[PDB]
Amino acid sequence: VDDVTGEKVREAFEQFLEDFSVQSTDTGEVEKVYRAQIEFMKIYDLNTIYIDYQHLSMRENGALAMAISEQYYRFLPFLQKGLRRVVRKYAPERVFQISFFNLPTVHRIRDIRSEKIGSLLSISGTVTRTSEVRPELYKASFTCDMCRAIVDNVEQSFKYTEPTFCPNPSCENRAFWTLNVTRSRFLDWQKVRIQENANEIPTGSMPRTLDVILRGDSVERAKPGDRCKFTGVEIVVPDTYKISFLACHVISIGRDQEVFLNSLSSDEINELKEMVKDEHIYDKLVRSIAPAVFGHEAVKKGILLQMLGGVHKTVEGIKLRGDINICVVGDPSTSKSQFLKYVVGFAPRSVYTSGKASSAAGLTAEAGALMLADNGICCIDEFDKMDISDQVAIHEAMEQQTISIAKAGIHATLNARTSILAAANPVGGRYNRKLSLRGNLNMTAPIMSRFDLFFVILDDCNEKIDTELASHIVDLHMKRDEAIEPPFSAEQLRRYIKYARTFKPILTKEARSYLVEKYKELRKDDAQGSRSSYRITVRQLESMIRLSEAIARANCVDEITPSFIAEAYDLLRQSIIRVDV
Amino acid sequence: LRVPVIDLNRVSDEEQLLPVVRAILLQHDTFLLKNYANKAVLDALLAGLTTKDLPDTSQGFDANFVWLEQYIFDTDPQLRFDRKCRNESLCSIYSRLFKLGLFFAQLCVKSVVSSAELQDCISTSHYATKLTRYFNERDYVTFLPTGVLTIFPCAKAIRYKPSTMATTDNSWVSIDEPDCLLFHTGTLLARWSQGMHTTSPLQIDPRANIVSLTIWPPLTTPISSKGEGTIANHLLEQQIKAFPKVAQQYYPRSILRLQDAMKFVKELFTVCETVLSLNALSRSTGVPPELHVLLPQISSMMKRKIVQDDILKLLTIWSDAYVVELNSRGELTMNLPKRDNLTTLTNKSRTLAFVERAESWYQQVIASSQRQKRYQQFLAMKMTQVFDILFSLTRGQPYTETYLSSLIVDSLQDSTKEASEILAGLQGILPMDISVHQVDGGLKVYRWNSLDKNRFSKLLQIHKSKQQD
Amino acid sequence: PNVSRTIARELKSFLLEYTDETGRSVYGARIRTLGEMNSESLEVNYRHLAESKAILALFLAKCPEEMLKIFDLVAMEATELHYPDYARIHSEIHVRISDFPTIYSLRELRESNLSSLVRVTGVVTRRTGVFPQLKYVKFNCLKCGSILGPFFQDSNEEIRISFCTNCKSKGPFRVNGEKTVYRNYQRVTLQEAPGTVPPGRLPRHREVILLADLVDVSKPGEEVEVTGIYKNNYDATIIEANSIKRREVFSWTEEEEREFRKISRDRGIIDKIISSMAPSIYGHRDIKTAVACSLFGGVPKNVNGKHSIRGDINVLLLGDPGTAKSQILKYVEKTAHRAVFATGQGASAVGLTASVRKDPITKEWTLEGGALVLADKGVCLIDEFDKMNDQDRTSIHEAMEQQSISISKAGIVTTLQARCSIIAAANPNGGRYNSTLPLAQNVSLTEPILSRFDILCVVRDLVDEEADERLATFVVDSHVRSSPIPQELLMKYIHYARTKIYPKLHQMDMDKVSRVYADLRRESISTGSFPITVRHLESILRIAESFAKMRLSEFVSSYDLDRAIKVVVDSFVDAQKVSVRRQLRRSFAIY
């Protein structure tokens, strides 16, 4: 009866998928659908399935969806069974994996409860510490030679033993074993211990990771140090048991239809469209970056731009890197970057790497280093503390941000894209004055050559200025009242940032002509007679490109103007003449 | 791959080494002979090899297109076939090795029955001596001896073609023996010994210089009982004729045997039948025979390149043979004929049938930014979207109660102001499922987890405030 | 079941009765052959087998597994009949069969592929040391006394040994060194052959196990073929290889090639190609020229029987900071069939120094090659030799000298043969142009190593107006994006000519070369040291021969001579200190 009720469910479901999965008419996407799925599978005949919750919940009024959700553990067998039924029905070595998707909600890790056990669930999270894939039993063939062996089933929960009953025979038993490696179902498990999403963390209870085992083709779909969404299949492991969720559907979710950003944004979407209308704010923007600092503006800018774009992609060869690494050299802290970086703590994908003594646990086996800052700066303090180990890292880092790993557990290159917010002290304190920056900076060897920009910081008191910052600080120190408020609202900023990414600048000819003259002058001008610092290599111009990309990005136009160009070259010229010491 | 060595002076008595040579020709076939009466004269004979000025008539260099050539010299006594040049040393070594072959038959044929028969094979001495050259080496295509016996001086030149014979590993074998002269057994002699013999080829080697003597049975001698219908002259003239050889030798320029195109196609059909059988009936029980898979297996087997065009000549040949269906992608699956299990009897018959049809064909030959405002209205519409997403945000989260913040955040993450606003509007529309209770500590959400989301769906549909607000 | 009882018989018949090709039971010949060779491993043309009996070879296809067990036994009996006393020695003989395309590649395999015999080929990666098989695991426990008896586990699980012996806990189990059977056999990492990898897809290491005679036969850095039976064993997919075949998506096509030859007729296709080589950099005709050249090839070429000389070109690309000196090699990396980018050190794998070491934690200990053996007959791509540890440096010199990599450790002692051509980007010590002083002065690396490098590509220059123009234009043009051969055409092309053509000089007119050699040598002694060497002369030869391969010329021609001469000539010129200016006056005749 329970057998029958659940079977009624089975038949119902088979009817469902069998029933037209699609009402989309005319231009379409006209029916079926799922049959189509089945076929396309048969095209590749890879023997696992993915399906959308949504349609299903919809169809039955979801009374089905309900029963499914709830009893899902119970329900699995009837399900895959009916699957086998229709496959046999319409199709011609049997392994089936079915994956729902398009679940309506998302559950937090801490949100987990014992009531939800054994029902499918929805969790997204931050991946940690993946594990090599190891075969499984699914069903194992093990029995004694008496009288007959390798009965195929179970070892289900990690035990892994053993043949359960009706041994031997007739040696009837007990006994034990014997396992046929000839007959069983391997799978998978790579398992993974995933961590709750950072932003979420309620103060101060602090993060709690959980483990999930990747079975089936969902295996390897994962990437460490990644936000990813999973379908619950939740349940438990003994320990006394400890719940551990499982994953059918591995989604790495977590651009753009800039609309769908707007649509997504929609509520403000009214508001700052004004900002788009608005002007100058390239100032006000600039008039907002690091309110902390007096002057320090060329930086404030630089950070801002660094946040901005400049595009992946050639396909000749290198996808043209959009990213821009910023170097800022200075006489030491009191703000070092002791100020600027920390400030830069506020941002997405934001990796504040205090010091360079880590040692590259960054990229350990998450790029703490990097893959976490993918599409973000690793604000890596005191590269100096890199000593001699990280220069190795700069390579791939500056290269593909591939992450090469072979511990021989696997040989795996993990690509990355992460902005470089970087830093080091000068050799002897502020040495840069007479001393040439190169070699006054020293350490980064060729990776040095990988740096697009540099702002050299030295402090000479205009007790005017000295006084100024002094006041600034003081007021700040005065808890109140600080009217230090950015020309543009900061939240507003971050939002806008979202906007700017959306734009993808052109343009052509315009500036290309104008620029070409510019570099050539920049260029020649730079070279002759005397010269501040090297070189200027054209990779400068490469920067110039990137730079422009930031400037137009500010314009959002999205197209290039010799104006924007000139600006780039200007700030550029600034940094180089800076190199004159 | 044993390579025995014996002096012919010890073969001279013929009562000590006679069975041994038969024992090794039963194994190694081709034998390594050494130190005959000719020694330095063999090197002195090289002076007459530079001639290369003669036509064919089974004599003179054979220029064949290209670099390869065979200076064949027909024996002098036969009437009205002669072209003489210089090569007198060759005429000397002709007799010198005439004794060597007359004795070789005594160390070979005499080992079986009597030597009284072999003298009849040597007495006419009609065999043509053969000098051989290459122009200033892949030039050697695999080849089998023309006469029943071929003695020859050599350096290396020799390989071993793949086969089941001596050294069944069937990789090429190049032996180089100083102060030695290798012998090669003839093809027809294998029939004469009824299967006791073997043949071996040549290969790519730096020394182009080669020399041979094919000592050959008389024009008038039958070969056993089986060759009463085929004399040695007939069969052995057959293969030496073809060969090209080349333009002036097409005389004759028709056997039930292939114009070779046919025989090759036969081989193909063999391999094909084999592999299609293999994937079809084997590889999977349900590996469908796609032409690209195909091309690999026999292209391999053949080691030759199979073209789809070749297949069309095959179906052209046996059309009943295989079904073939161009699928989309344009690839053509081939289908065997209609009877699931193709036994080896099957395809034996098929091979036969094809053979019949071909030989039939041979008979036939023989017989013939306001974008903003857009976003504003769009969001106005997305109200409804939110209802549908919230409705059933509860339902695809099998809870229907919750932390208002939480789901607020998930749905938010789908697309906060807009989010909370929707929270409000829904509350207003459905002040039944939803209650908001401010308590000391804050406003608690209240949500009726049992409320009916279908009715709520239609109600949300109808009361947007009827979309009038 | 016992059904097969009939079968084995028939097989033994086929074995016995078989021959072909003037008979000669090749089966019998095999048997008697080993025989006293006492090799205990049988090998069988699947051609013959299939040929004789399909259902046989089929039974191989599906469930080879037991099938062989069936096979080997009757084989053994047969041998005993051949050799009566053979029963005592080795007691068993395992058939390797032969030939089963298929040839499932590497990357292409499915579960459908599992458990069934599969043929494949590929490059030997790190491959395990040897340890005796006989696998058994067991539990001495703690509280429950012992011995819990032997278990056989697992490839590879060793799990989980749940409950036994009193208890089963808490006196729970600890394996003992005493009484646990081990294996070593053959463990081999094999990854997909780099020549054939499809673009953007990375070649996949797959797991190979070797046992019995198979063990240790192979050397890493070698594409070999193996006939395996794909096993999900166990406990992850393990290829169980019956066979090993020594070496032995883009390929030339008849229509394609026939077409191609026509292209090859024109002379200027050289330049057009040189043009085709590195579109993006805008480069230097010369720098490109070298590149193309070494890329193209040379002739090996064995002088019987002693020394083969060298058919290869070690291209020293002497760069300069921010020269694309980086980029260029990447181009070829894209380009070449079998190509190995080893970078400097540190490392971008491979480590260029072959070593056999313990695998990640627990697996049989796998002997792997440096990039060289990997790139044997392929190409070795590396930069920042100044960044190379001497530990490597010795390796490099060694190969360059011997062209073969000997390895004595740990127990394994071998010499792999890396045929790769050397392509190198380097950094003039510090400054772009270190000095007017000769380059050897102007750069760090040791001259002995250097002399090994034939092709020295030096980079320049002082700022130049129009130069800055043309370039900056080029670049700008590029970034703005957001006559030479179609690359792919070229890409097959090199592979093709490399395959087909073997140019050969005619000594007749070639002697003039010698005259040249002197005209150089003497006048060259006057200024600069040395560098001139007969080795350098040989280089000239090998080079022009490359040009002939470019010409697809099969024999040598004065044009290609002019090419090479100009090339090597200029290279030498460029090497010298500024006094080379004086030298320039005489290169006119050389021009």
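Here chain C follows Swiss-Prot, giving residues 201-435, 448-460, 473-706, 756-864 in order.
According to its header, the structure was obtained by electron microscopy, 7.1 Å.
The backbone N, Cα and C atoms fix where each Cβ goes, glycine too.
Neighbour list (C:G543 (ATP binding site), Cβ cut-off 8 Å, at least 6 residues apart, same chain): C:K549, C:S550, C:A649, C:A650, C:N651, C:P652, C:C681, C:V683. For C:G543, C:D544, C:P545, C:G546, C:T547, C:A548, C:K549, C:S550, the entry in Swiss-Prot reads ATP binding site.
The domain 'MCM' annotation in Swiss-Prot covers C:493-700.
In sequence order, C:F339, C:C341, C:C344, C:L348, C:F373 are the residues near C:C364 (mutagenesis position), counting only same-chain partners six or more apart with C-beta under 8 A. The annotation that Swiss-Prot gives for the mutagenesis experiment C:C364 to Y, F, S or H reads: Loss of activity.
Listed in Swiss-Prot is the mutagenesis experiment C:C367 to Y, F, S or H, annotated as follows: Loss of activity. In the three-state DSSP assignment, the secondary structure recorded for C:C367 (mutagenesis position) is coil. Non-local neighbourhood of C:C367 (mutagenesis position): C:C341, C:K343, C:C344, each in the same chain, at least six residues away, with C-beta under 8 Å from its C-beta.
The 10 Å shell around the Cβ of C:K549 (mutagenesis position) contains 22 further Cβ atoms across the protein chains shown. Experimental mutagenesis at this site is recorded by Swiss-Prot as C:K549 to A, annotated: Reduces MCM2-7 complex helicase activity. Abolishes MCM2-7 complex helicase activity; when associated with MCM5 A-422. Reduces MCM2-7 complex helicase activity; when associated with MCM3 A-415.
Long-range C-beta contacts of C:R676 (mutagenesis position), restricted to its own chain and to partners at least six residues apart, with a cutoff below 8 Å, comprise C:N538, C:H621, C:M624, C:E625, C:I646. For the mutagenesis experiment C:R676 to A, the note given by Swiss-Prot reads: Loss of MCM2-7 complex helicase activity.
While the structure shown retains the original residue, Swiss-Prot records the natural variant C:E392 to K with this note: In allele MCM2-1. Counted within 10 Å of its Cβ, the other Cβ atoms near C:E392 (variant position) come to 23, all protein chains included.
In this structure, C:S550 (ATP binding site) is part of a helix by DSSP. Cβ environment of C:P545 (ATP binding site): C:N651, C:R656 lie under 8 Å away, each six or more residues apart in the same chain. Look at C:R676 (mutagenesis position): DSSP puts it in a helix. Within 10 Å of the Cβ of C:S550 (ATP binding site) there are 17 other Cβ atoms, across all protein chains. Here the Cβ of C:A548 (ATP binding site) has 21 other Cβ atoms within 10 Å, regardless of which shown protein chain they belong to. Using a cut-off of under 8 A between C-beta atoms, the recorded positions C:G543, C:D544, C:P545, C:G546, C:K549, C:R676 that neighbour chain A are C:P545, C:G546. Applying an 8 A CB threshold to same-chain residues 6+ apart, the list for C:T547 (ATP binding site) reads C:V683.
Those residues of the chain, other than C:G543, C:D544, C:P545, C:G546, C:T547, C:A548, C:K549, C:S550, with a C-beta within 8 angstroms of the mean position of the ATP site C-beta atoms are C:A649, C:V683. Neighbour density for C:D544 (ATP binding site): within 10 A of its CB lie 20 other CB atoms from the protein chains shown.
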